[PDB]
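Asker: A single structure is presented below for examination.
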There are 6 protein chains.
Amino acid sequence: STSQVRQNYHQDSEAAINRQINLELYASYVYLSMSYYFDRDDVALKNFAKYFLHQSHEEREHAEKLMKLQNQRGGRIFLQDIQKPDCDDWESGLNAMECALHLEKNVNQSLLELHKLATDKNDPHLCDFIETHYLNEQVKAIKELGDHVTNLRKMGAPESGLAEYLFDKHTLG
Amino acid sequence: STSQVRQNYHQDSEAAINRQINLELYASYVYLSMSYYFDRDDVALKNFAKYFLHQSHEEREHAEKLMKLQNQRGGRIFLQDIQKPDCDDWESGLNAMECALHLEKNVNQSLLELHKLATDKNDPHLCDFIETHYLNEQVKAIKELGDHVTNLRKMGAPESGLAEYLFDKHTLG
Amino acid sequence: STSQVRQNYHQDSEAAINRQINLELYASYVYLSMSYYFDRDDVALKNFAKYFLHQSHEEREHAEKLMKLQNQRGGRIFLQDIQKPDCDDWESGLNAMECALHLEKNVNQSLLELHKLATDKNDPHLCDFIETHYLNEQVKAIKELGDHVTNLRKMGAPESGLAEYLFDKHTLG
Amino acid sequence: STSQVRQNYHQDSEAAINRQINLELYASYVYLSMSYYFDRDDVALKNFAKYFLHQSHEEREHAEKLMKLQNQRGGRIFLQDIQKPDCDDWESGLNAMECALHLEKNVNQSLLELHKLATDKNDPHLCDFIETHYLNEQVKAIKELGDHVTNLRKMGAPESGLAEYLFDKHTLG
Amino acid sequence: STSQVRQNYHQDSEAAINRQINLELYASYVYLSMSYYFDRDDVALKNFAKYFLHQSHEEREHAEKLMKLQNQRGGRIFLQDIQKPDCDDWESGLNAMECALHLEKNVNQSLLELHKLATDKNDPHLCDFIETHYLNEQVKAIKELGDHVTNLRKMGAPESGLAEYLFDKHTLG
Amino acid sequence: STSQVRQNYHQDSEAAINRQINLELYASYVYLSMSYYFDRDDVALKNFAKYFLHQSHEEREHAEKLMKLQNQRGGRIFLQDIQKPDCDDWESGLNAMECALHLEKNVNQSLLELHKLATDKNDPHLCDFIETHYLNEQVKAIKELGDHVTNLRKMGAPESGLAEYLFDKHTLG
Ligand code: NA
Ligand code: NA
Ligand code: NA
Ligand code: NA
Ligand code: NA
Ligand code: NA
């Protein structure tokens, strides 16, 4: 019943990897919802739409890399429903960037809890996998979203529709 | 409240497009689950894994094209949870191909019901969108999966593990 | 007497690196013996021979990288005899792949014990050297050998000589 | 007052990163002083001058990478005076290489103390940043300077001015 | 004790060159502090950060050219501590440009005092070195910073965060 | 039990080929030990290290060519332990070259005894294999090592560390 490849891979780590797969698929779905909000004819910011669609595809790659890790270590993937995002209408480019920053901090907190579990189960391959492929990516994503929120607030968003239009052209274009 | 672009787009068509978006995202998730089943070390058929991962990414493109249509016609996308697939373990390459054929026939039946609704609401742009981008794609997908099931059964799958290995190398490779 | 470069490098870590050098040279020698078994005229599977000769040369590179680490940290290499492999005749391609999987799991267990010693002696350079250059290589090697054993058993090896011939041509060729 | 990006970044780690920035800027300044000592007309070893000027520019890049890390994690850089180096006249190429080895061991000891603090504050992103970008660089720098000191002493430096001239041409040229 | 190359190089000129080396290293350090202020997530003007980091590296080249001059004329470099800059937080892009203009005028006044000393000691090689490599560079730097301050004030900085964002994109980008 | 390919291949020749395989693997291991001695920070002669590592890899190719010969003639390879080299510390570049000359003369004496056995068992294919692939290689290796020992002794090694440094740069570089 145990996989012939499994070695030093605790059942609690296997279950935490399955929960992280679901959270990465959920973040992919939130960014897909934000992307198509900015494609609506009454919002119409195409480079915001492009930026969040690229983030949706990168979160799906993060989930597929954890599914490959679960099979490489001999664990078994167990998928759950992907809940729908908490908003349908994201209000403004600034509000969506602030929601993305909040989501990325939540994903980063889950990865730090997974690292702590891997360290407590003395699984250095899993600790290094999370440090190499996920933790610096999340620090860079959080710093980029914080810079975007700071620039939109300083330019006068959300009240200034000129600010979001020019940020869409000069920063996200 | 009505979109400034909306013309000849009935609320029942808008709701049926939202249900089809969810079904395409669900099919993407079923094929992602099949792909990583064939990547397990106790199944180990890499070209089956590749074939179903490519199908998962194509179903996500089908869902994003319907989200773009909903915004082009001035409807509003409403997302729902993506339910987890009906199986975790798909048994054999033949059983997964038969499950994919069943899923693609279900998706095709939903598209034929959407076409019938668009014809009854006299929406020729939506009828042509479904004929141009979805109905022939589904007939081709169903005929390719039927050919794969026929070849695997004739070669002696699922009992012959030699049959699935050589089908993985010569048809899916 | 202490090297002028030595810093934060405990004598127990130096001795464990010398034991790991010997185990990597021993694994190189086991794979060289398997390679030339499959080159015999009464076994004659050339791509099995090639696959194990490539593994023998990669294990010698693993040993030379640990010898370079021992000199970079100011430890002193102490070599021991390389024992001959436990078998002369490896029986079949499936039996040799299962023996290789067993050997790679043993090498991985020794590397996990070396990581635990480096963590207990607070030597983060040595922990990171082992995570960066050895632990993911071993997880990938073990998953590839597990996939090869699974495919050979499903195709009907070792009893089916047709199975090993076609695996040699289509997977290892 | 807390940065919007800050997560899992303890104030003691932030202060230790500010001290390491100052030590890397101080090492850049020591190597700049050594470089221009070997450019004097009464010392005149141009490849020693080039080697230490390249080391000065690499230590400034090490300091700027830690300043970028401090902003990526939401800490605040606080700069201090850069003290002048302990020598004006470095005596001979061998004495300067021995002083560089001593300086690089001091920088490495400070990085090992920073790693230990990051491990005690459970900050795996900072532990991995220090292992990935600093600890192996320092082990390589210390082993290269130890090899240079060994070769200059064996060739008869500092008493043999022929030894330093030929080392400048054949090893540093 | 006198260098074999020294000719027509007065001890007061040698000491003034050592003070100018320290001032160029201090200006390099002020611009490095400004650069990383604009890289903070709550300021986030990347092209201001790039512009001041380039100025920091050019001031270090100005210091190294004066160290090369001191050795070419047979004087002896004597380094002093590099004091930390007068600010940690530079407030806004306009305030940092005004501080840079003030710093460059101070550096230019020191170079004009060095030229006057070289003229009073009848050292035409040193007068021409300062005119050729430093005085026109400083007039160009001061005119460029004055143009930047004028444009930022006319666009409405520092109160208009839109002004600094668009200046960062169109003038410094 | 006799191989279907075996013809004119006496059991005493088969056993002598197995002993020569072990001696070539032992010489590979002695040269690997010499290579990493010259990589130590207190010896630090990189081109001596490179020269002996290349010799280690060439002796492993000599052993693998005799394993291929044993299978081509239908004999059975029987491997034995590879004993560790007689020294851990090789003293100086001259002493290691003299030890290599002694080792290569021993390998050549074993090959001349194998040729004499093949001639006494009237096995001209094996005599020609040894003349074509091994005897002139050994005469060239012994003459090159004798030239290296002569040059190092004439330059004043081992007492002159300048001699070994310049031989490492001009002859082995
Ligand atoms: Na992610
Ligand atoms: Na579809
Ligand atoms: Na290995
Ligand atoms: Na450094
Ligand atoms: Na300057
Ligand atoms: Na040989």
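Per Swiss-Prot, chain C residues shown: 5-177, in order.
For this deposited structure, the header notes the method as electron microscopy, 1.6 Å.
From the backbone N, Cα and C atoms, a Cβ is placed for every residue, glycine too.
Take a look at what Swiss-Prot says about it:
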BINDING   C:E28, C:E63, C:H66  Fe cation 1 binding site
BINDING   C:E63, C:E108, C:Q142  Fe cation 2 binding site
MUTAGEN   C:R23 to A  Abrogates interaction with NCOA4. Fails to localize to punctate lysosomal structures
MUTAGEN   C:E28 to A  Reduces iron binding and oxidation rate; when associated with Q-87
MUTAGEN   C:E108 to A  No effect on iron binding but the oxidation rate is severely reduced; when associated with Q-87
Asker: My understanding is the cutoff is Cβ-Cβ under 8 Å with a sequence separation of 6 or more in the same chain; which residues meet that for C:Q142 (Fe cation 2 binding site)?
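Answerer: Long-range Cβ contacts: C:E108, C:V111, C:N112, C:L115.
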Asker: Taking the Cβ of C:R23 (mutagenesis position) as the centre, how many other Cβ atoms fall within a 10 Å radius?
Answerer: 13
Asker: Which is it, of C:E63, C:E108: the one of these recorded positions whose Cβ has the most other Cβ atoms within 10 Å?
Answerer: C:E108
Asker: Round to the nearest Å and give the CA-to-CA distance linking C:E28 (mutagenesis position) with C:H66 (Fe cation 1 binding site).
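Answerer: C:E28 (mutagenesis position) to C:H66 (Fe cation 1 binding site), Cα-Cα distance: 6 Å.
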Asker: What count of other C-beta atoms do you get within 10 angstroms of the C-beta of C:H66 (Fe cation 1 binding site), across all chains shown?
Answerer: 21
Asker: Report, in whole Å, the straight Cα-to-Cα distance of C:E63 (Fe cation 1 binding site) from C:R23 (mutagenesis position).
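Answerer: The Cα atom of C:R23 (mutagenesis position) is 14 Å away from the Cα atom of C:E63 (Fe cation 1 binding site).
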Asker: To test your reading of the Fe cation 2 site: which residues beyond C:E63, C:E108, C:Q142, same chain only, put their Cβ within 8 Å of the Cβ centroid of those residues?
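Answerer: Other same-chain residues with Cβ inside the cutoff are C:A31, C:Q59, C:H66, C:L107, C:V111, C:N112, C:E141, C:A145, C:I146.
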Asker: Using a 10 Å cut-off, grab the number of neighbouring Cβ atoms around the Cβ of C:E28 (mutagenesis position), all chains included.
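Answerer: There are 23 such Cβ atoms around C:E28 (mutagenesis position).
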Asker: Determine which residues of the same chain, besides C:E28, C:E63, C:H66, have their CB within 8 A of the center of the CB atoms at the recorded Fe cation 1 site, and list them by sequence.
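Answerer: Apart from the listed residues, the neighbours are C:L27, C:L29, C:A31, C:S32, C:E62, C:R64, C:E65, C:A67, C:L70, C:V111.
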